[PDB]
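The structure appears below as structure tokens.
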Number of protein chains: 2
Amino acid sequence: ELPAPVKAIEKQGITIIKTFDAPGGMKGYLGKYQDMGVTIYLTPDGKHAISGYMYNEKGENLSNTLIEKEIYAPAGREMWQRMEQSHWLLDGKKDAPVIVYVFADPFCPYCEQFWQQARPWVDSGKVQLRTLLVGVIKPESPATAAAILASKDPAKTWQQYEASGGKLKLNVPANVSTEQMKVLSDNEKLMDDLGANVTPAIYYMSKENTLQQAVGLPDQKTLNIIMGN
Amino acid sequence: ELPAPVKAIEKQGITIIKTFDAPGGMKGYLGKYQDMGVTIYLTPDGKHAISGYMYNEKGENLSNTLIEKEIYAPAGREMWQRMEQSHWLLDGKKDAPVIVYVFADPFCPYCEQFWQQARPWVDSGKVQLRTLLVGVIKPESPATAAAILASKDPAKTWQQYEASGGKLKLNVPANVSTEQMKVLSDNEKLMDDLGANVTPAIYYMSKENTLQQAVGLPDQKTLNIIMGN
């Protein structure tokens, strides 16, 4: 059974997930208090346990690294894949190291403003924006989004559309094609699954490889983080 | 110099107070982050350190015990002594295990209400209230407080005074004696030193032997704690 010291910490409202190997002959226990991940370390004397964060000589918070890798990283791994497998439009270099997904609607001022804010990083080749269009804000959103998808170079058309603040004139098709309709519907369901119905809904990966979200127009700090700066 | 792992934690905004002996061949470091006490433990491998709370087999939070004994207990040790050395009035058994000091004014509804709330514990002999009178609320507060001190049995008179909701009739002396004036002035300065100018200002010791304060009429939980329940 569980060592007495660890059982004492459980009584403090902690639920253990699993054990793991720790340095110095110490045994580790990964757990959670509410929605917060925690690490517990059984001492060498075996009669004590420490609930806290372990750091190494290089100054790395190993407990944080573990909690993010084992508890947070897995959370949005599938979501990231679903976005990657969707019909997104490329804005920037195909080999840009930083990938950012954005669910956007044609009639969305903040989508346009975010597009402008990102220019420095996209143009430098550091970041690539992958846009998943949706048609949910205005009556004409579906048709306009489909019209963009229907153009000769959808990615370029979207870029011009955002740059113009949504004023760019478009060739309006007689109807939304079944493929365009599928893309829009599939994208809206994924957006819904991600939990944010407001556009722009921006998704990115932290330096620790965990899925992050930003809804609306990012402030300066959030923008810099989304851009991997 | 300080081990690398510990130096890393210092960079996280911690200032070390001193080192201490920890179990399992671990070295302990007592510090503070802002006004918060923290304990750091250097691992046996010496290449890691854990910032957190250590628990023993009996479930005692040793880090909390240490932080309170070394950081908090000393804080009000002198204040407690100054109260004990003042001219307080006894309400309850001289040998009551729980001692509670109260700075009170004669014209104070909440002082009276707190007096009533404490009856169960005082009458059972568990708690003794030691009142340090002050005359700061009303123009007549000084004279009334002195009149109580001037009575045949000051402690009994105060008890009757509080029980009556401040209606008890008193023999009013021609003036405040120099001794009464000294008691009132000394008590007001100590009260001022404690940081609370509002009466009642209640002082007590926690189960961990640290000085606690309650200002105004305690709610049910605070009352139970003051009474050592």
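In chain A, numbers come from Swiss-Prot; the residues present are 19-247, in order.
Determined by X-ray crystallography, 1.8 Å, according to the entry header.
The backbone N, Cα and C atoms fix where each Cβ goes, and this holds for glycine too.
Among the mutagenesis entries in Swiss-Prot is A:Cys126 to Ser, noted as: No loss of chaperone activity; when associated with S-129. Taking all protein chains in view, 22 other C-beta atoms sit within 10 angstroms of the C-beta of A:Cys126 (mutagenesis position).
Mutagenesis annotation in Swiss-Prot: A:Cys126 to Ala, described as Complete loss of redox activity; the structure shown retains the original residue.
The Cβ neighbour count for A:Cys129 (mutagenesis position), using a 10 Å radius over every protein chain in view, is 25. A mutagenesis experiment is reported in Swiss-Prot for this position, A:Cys129 to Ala, and the note states: Partial loss of redox activity. Traps the protein in complex with ErfK, YbiS and YnhG.
For the mutagenesis result A:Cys129 to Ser, the note given in Swiss-Prot is No loss of chaperone activity; when associated with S-126. A:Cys129 (mutagenesis position) falls within a helix when secondary structure is assigned with DSSP.
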